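Asks: Here it is: the structure, laid out below.
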Amino acid sequence: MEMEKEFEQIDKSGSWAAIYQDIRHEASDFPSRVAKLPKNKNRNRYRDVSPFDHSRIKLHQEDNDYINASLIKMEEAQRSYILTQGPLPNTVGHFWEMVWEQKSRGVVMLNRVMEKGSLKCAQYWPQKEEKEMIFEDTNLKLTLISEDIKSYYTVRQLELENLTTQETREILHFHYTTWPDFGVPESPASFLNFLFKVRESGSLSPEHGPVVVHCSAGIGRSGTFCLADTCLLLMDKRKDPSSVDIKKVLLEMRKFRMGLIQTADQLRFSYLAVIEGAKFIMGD
Ligand SMILES: O=C(O)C1c2ccccc2Oc2ccccc21
């Protein structure tokens with residue numbers, strides 16, 4: 001069923017809350033035993049958001065390999081994403097260790113450091129060129145190279161170098177700064193413009209490690225970004241683009257991380273974004 005007609009049918013019937021609860025009911029439940037070990041309590045931002053054991057990212061260290069981060073591997077679409085929480089004061093070094101070890105080119109940030117008057121993640125990147133950051137626990141140095149501030153978002157060029165050797169890779173940083181909590185972007189227009197800037201950078205392409213995507217919990221806004229990207233890629237690949245079922249793609253993605261899409265409004269906005277974005281994919 002053309003999603004655009006499925007969309008109008010749900011809107012006219014006002015059944016978004018009903019559709020959303022049906023997804024919640026059918027979603028995978030896998031163990032998260034490593035996340036719940038007492039040694040890891042200060043590595044989790046939210047008691048109720050944990051990576052499954054089968055899909056969690058492992059840090060390359062013998063001491064403690066745990067980070068709140070999941071590998072979402074889309075087979076039909078040939079895209080991978082790492083979804084993670086906003087870094088905590090004691091996990092900013094782990095965060096950059098993961099980017100290094102997984103060979104990522106891009107970090108996508110969908111939250112502000114402060115929202116609703118509370119801290120939603122650590123200030124984990126440098127704000128001035130001449131004030132670099134050193135992460136002593138993981139032996140990394142991070143330098144701001146350049147910053148491009150636009151109306152809806154900011155792009156930063158960062159230098160990451162192995163202080164174990166001398167390997168130097170440049171990481172890009174895509175910061176959406178207008179998205180509110182459990183809320184929706186302004187018009188899917190600015191969110192789609194942002195998604196197309198990440199794509200144009202190379203950050204989502206198979207010559208690199210998976211993109212790192214976060215918000216505060218790494219399930220709501222983060223979920224909306226990977227769901228919209230994968231659904232548009234499928235529409236581009238298939239003989240019949242009307243065969244793309246957004247609810248079925250979401251349930252596939254929920255095999256790899258719990259809770260993706262946090263509200264019925266986030267589900268509705270994901271539909272809107274894919275419907276408006278398809279008007280480019282199909283040749284306009
Ligand atoms: O499709 C593939 O060749 C491969 C893959 C194979 C089986 C299952 C999942 C899967 O995911 C991805 C994701 C990105 C790139 C390649 C793959």
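Keep in mind that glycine also has a Cβ here, set from the backbone N, Cα and C atoms.
According to Swiss-Prot, the record shows the following:
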MUTAGEN   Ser50 to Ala or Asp  No phosphorylation
MUTAGEN   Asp181 to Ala  Substrate-trapping mutant
BINDING   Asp181, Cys215, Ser216, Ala217, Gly218, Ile219, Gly220, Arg221, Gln262  substrate binding site
MUTAGEN   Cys215 to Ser  Catalytically inactive mutant; abolishes sulfhydration
ACT_SITE  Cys215  active site, phosphocysteine intermediate
Asks: Other than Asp181, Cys215, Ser216, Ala217, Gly218, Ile219, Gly220, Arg221, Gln262, which residues of the chain come within 8 Å of the substrate site, judged by Cβ distance to the Cβ centroid of those residues?
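Replies: Once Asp181, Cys215, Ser216, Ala217, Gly218, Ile219, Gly220, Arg221, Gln262 are set aside, the remaining close residues are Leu110, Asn111, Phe182, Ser222, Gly223.
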Asks: Which residue, of the binding-site residues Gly218, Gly220, has its CB surrounded by the fewest other CB atoms within 10 A?
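Replies: Per-residue Cβ counts within 10 Å for the binding-site residues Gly218, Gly220 bottom out at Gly220.
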Asks: Determine the C-alpha span of the substrate site listed in the record, that is the greatest distance between any two of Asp181, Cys215, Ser216, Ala217, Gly218, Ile219, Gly220, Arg221, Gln262, in Å to the nearest whole number.
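Replies: The two farthest binding residues have Cα atoms 12 Å apart.
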Asks: Measuring Cα to Cα, how many angstrom lie between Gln262 (substrate binding site) and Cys215 (mutagenesis position)?
Replies: 12
Asks: Looking only at C-alpha atoms, tell me how far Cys215 (mutagenesis position) is from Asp181 (mutagenesis position), rounded to the nearest Å.
Replies: 9
Asks: Cα distance, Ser216 (substrate binding site) to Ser50 (mutagenesis position), nearest Å?
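Replies: Answer for this pair: 13 Å between alpha carbons.
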Asks: For the C-alpha pair, I'd like the distance in angstrom between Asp181 (mutagenesis position) and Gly220 (substrate binding site), rounded off.
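Replies: The separation of the Cα atoms works out to 9 Å.
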Asks: Using a Cβ-Cβ cut-off under 8 angstroms and a sequence gap of six or more, which residues of the chain neighbour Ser216 (substrate binding site)?
Replies: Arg45, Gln85, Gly86, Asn111, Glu115, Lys120, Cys121, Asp181
